[PDB]
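Asker: Pasting in a structure now, in structure tokens, and then I'll have a few things to ask.
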Amino acid sequence: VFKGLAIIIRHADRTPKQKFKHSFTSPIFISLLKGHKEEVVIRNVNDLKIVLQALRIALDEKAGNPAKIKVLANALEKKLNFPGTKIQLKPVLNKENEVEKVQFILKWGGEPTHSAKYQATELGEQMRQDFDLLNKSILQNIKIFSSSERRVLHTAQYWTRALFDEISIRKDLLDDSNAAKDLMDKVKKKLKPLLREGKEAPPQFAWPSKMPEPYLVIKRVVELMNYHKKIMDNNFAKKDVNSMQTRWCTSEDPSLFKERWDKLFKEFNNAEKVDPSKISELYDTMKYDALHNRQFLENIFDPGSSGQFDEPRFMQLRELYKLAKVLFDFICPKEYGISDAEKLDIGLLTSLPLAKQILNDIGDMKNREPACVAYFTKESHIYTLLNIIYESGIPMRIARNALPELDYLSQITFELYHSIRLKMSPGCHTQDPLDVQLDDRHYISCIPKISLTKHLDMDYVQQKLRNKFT
Ligand SMILES: [Zn+2]
Ligand SMILES: [Zn+2]
């Protein structure tokens, strides 16, 4: 009895955001500022090659910490051609308005990975199969939206190709708005106390019963992190690191691997200083490495041999992955609101325009004689739109805490049949990243959709929603 579909889709796999920062006083580094006495940003690929050349000059004639110029230079050579890669030069002025030192900040990442096109194409083909079995006329009524971010449009483009300018960027609905950033900071400060001292798993807050107090979990993660840093150092100092993995996608090499983890090891070596914003960073890198650098991850963290044969050795690492998922399940989802009122206000400030559009599109599909509208959005809108759904009081089949992580290519579906059925998918998500069978593509298949509600009267679902718009 199908009549239409309004599907919200998250962007596909992306690389972790990474940056190197160092300050230099040598003249060759100061000359990169080209006389300017304020922050200088470099994003022209040709300008990056010139800066790259400056690092090679510094190398031949010692100008700065040689070890640190190599890591910046090596990272830049591999990353100079990636959109979003930039250099920031922050000059430091002394009492006489003279630049005495310049901070060199190299930032890169946040681009869709080589795996994203595969994930998006499978979904577009799957949806073509699904549609050509429900009603072939639906393909003639496809409308596609995308945020302005490159990673989001990238996902939208390959899904559209797989499904069949038609993609209509809509900044007001699907791009980020500073309306909720004022309120998410009020919330962010509220999460720090939840993790420290001895808060007894405050209220429900998405936390397992068998787990000890949040502060104990953090302290154990620090122990596992301090443990693996020493393994990594021991492996770099003794073994050949360049032979620990035969495939390096995205132009990465063992040096960039060490940098991502060296930073995290620095940020997770004192439990009384762990920042809750950095839990998501730790967990984002663990998925990335488990997806794209498993072999090197195995070997560079391989302890060796402890007497007995085949004695399991990746015990401390599996524990670390498990504990990071707990922290990611009870901090990051609560950046969009802790209390129901916070989840509500942040949810409206972020996704109210999109929510009004969806109900109207469902209303049009009822009056037309089926169609589909796909909105490709950043990760933030999926949580917030979901929060609006729950706080509306509409009868659910599953509680919020029970939903799986809203991973890459997570979807929210509004199926119109008169009756509305809500379904969701966690996207390309796995419960055992260290055991999943991977291809050379470093690509995980997508999880089928699950029903959030049953068939609910259309006229009913509009009152509960329009009552929350006050
Ligand atoms: Zn200037
Ligand atoms: Zn890869």
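Counting starts with 1 at the first residue shown.
The deposited model was determined using X-ray crystallography, 3.4 Å.
Placed from the backbone N, Cα and C atoms, the Cβ positions cover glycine too.
Relevant sequence annotations retrieved from Swiss-Prot are reproduced here:
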type: MUTAGEN; residues: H11 to A (Swiss-Prot position 548); note: Does not affect enzyme activity
Asker: Across the 10 residues that the deposited model omits, what is the distance in Å between the Cα of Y417 and that of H418?
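Answerer: Here the Cα-Cα span across the missing residues works out to 6 Å.
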Asker: Under a criterion of Cβ-Cβ distance under 8 Å and sequence separation of at least 6, what residues of the same chain contact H11 (mutagenesis position)?
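Answerer: Expected: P112, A116, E149, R151, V152, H154, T155, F376, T377, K378, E379, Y408, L409.
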Asker: Quick check on the gap: how many Å separate the Cα of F164 from the Cα of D165, given the 7 unmodelled residues in between?
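Answerer: A straight Cα-Cα distance of 14 Å links the two sides of the gap.
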Asker: Per DSSP, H11 (mutagenesis position) is which: helix, strand or coil?
Answerer: coil
